[PDB]
Amino acid sequence: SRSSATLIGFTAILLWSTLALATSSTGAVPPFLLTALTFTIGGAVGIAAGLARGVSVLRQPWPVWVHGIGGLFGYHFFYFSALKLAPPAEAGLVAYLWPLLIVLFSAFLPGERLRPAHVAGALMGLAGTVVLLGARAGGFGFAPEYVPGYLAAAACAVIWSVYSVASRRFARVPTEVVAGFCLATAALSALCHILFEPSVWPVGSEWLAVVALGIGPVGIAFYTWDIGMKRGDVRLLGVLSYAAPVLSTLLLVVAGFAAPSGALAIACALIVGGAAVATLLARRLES
């Protein structure tokens, strides 16, 4: 069912909303090692999920592996590079062009028809994200010396957007194959660690956050996102992805790590209005 798969895809957005909550618990653990650990756990969850369903699946042609490994590892590598070359606030904003990109790129899908409401819904969601991420004390100061980081952040957005949209092309490919993508990505991230990374391993309670990231925002989110991309409404899930920054901030406020703000209220209205325009009014606004 299309509504089901779309609802299923939205669970990935929910799980990715919890990232900022566990980011603080990571500590000084560098990104590639953290990726290697969490994606091994993530890939392991996918394997375990297949065993319960009683699932030869990893026998796939090379374009499948180019898509999955190039997708998952690609956007990870360039986003980590963006964090190296540019302040996190501007890097995060540039990368979060990816939901709009998915909406726009969904027009290349044969069965999908892009309506004005989808694009408008995405633009409202981007608008909310801009207000939110810019609500920091310093604000948004884009400086020419950080341009290599912005480009890396843009590369990240495009690679993830193409990976997501192109996943529908591989709709015949089983969801459990993503486990292969995660394990391969973890293997590569392990290599990038030994080469470019300081050896800082998780200690004490930091391990519990690592496992949470591995099971949730990785071990379930990538599989439930795969389902949404292959069987759900891609242009809608693009629109709904701008809920992640808002839900993320709402979590921190409830957790006590952040405070309620006008910017949060405005972002909330924009993403609620944006989702409503793209879901309820999509067909009705054509007349």
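The chain as shown is numbered from 1 upward.
Heads up, header says this was done by X-ray crystallography, 2.4 Å.
Placed from the backbone N, Cα and C atoms, the Cβ positions cover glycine too.
The domain 'EamA 2' feature in Swiss-Prot is assigned to 148-278; the stated evidence is sequence analysis.
For the mutagenesis of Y75 to A (Swiss-Prot position 78), Swiss-Prot gives this note: Shows moderate effects on the transport activities of both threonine and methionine. The structure shown keeps the original residue. Sequence-distant neighbours of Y75 (mutagenesis position) (same chain, six or more apart, CB under 8 Å from its CB) are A155, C156, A157, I159, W160, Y163, listed in sequence order.
While the structure shown retains the original residue, Swiss-Prot records the mutagenesis experiment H76 to A (Swiss-Prot position 79) with this note: Abolishes the transport activities for both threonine and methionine. There are 21 other Cβ atoms within 10 Å of the Cβ belonging to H76 (mutagenesis position).
In the three-state DSSP scheme, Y79 (mutagenesis position) falls into the helix class. For the mutagenesis result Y79 to A (Swiss-Prot position 82), the note given in Swiss-Prot is Enhances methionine transport and slightly reduces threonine transport.
Take the CB of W98 (mutagenesis position) and look out to 10 A: across all protein chains shown you find 25 other CB atoms. The note that Swiss-Prot attaches to the published mutagenesis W98 to A (Swiss-Prot position 101) is: Exhibits decreased transport activity for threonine, but not for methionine.
Quoted from Swiss-Prot for the published mutagenesis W160 to A (Swiss-Prot position 163): Exhibits decreased transport activity for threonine, but not for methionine. When secondary structure is read from DSSP and collapsed to three states, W160 (mutagenesis position) falls in the helix class.
Distance from the CA of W98 (mutagenesis position) to the CA of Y79 (mutagenesis position) is 12 Å. Taking DSSP states H, G and I as helix and E and B as strand, the domain 'EamA 2' (148-278) has 102 helix, 0 strand, 29 coil.
In this structure, the C-alpha atom of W98 (mutagenesis position) lies 13 angstrom from that of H76 (mutagenesis position).
The chain break between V55 and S56 spans 2 missing residues, with the CA atoms of the two ends lying 8 Å apart.
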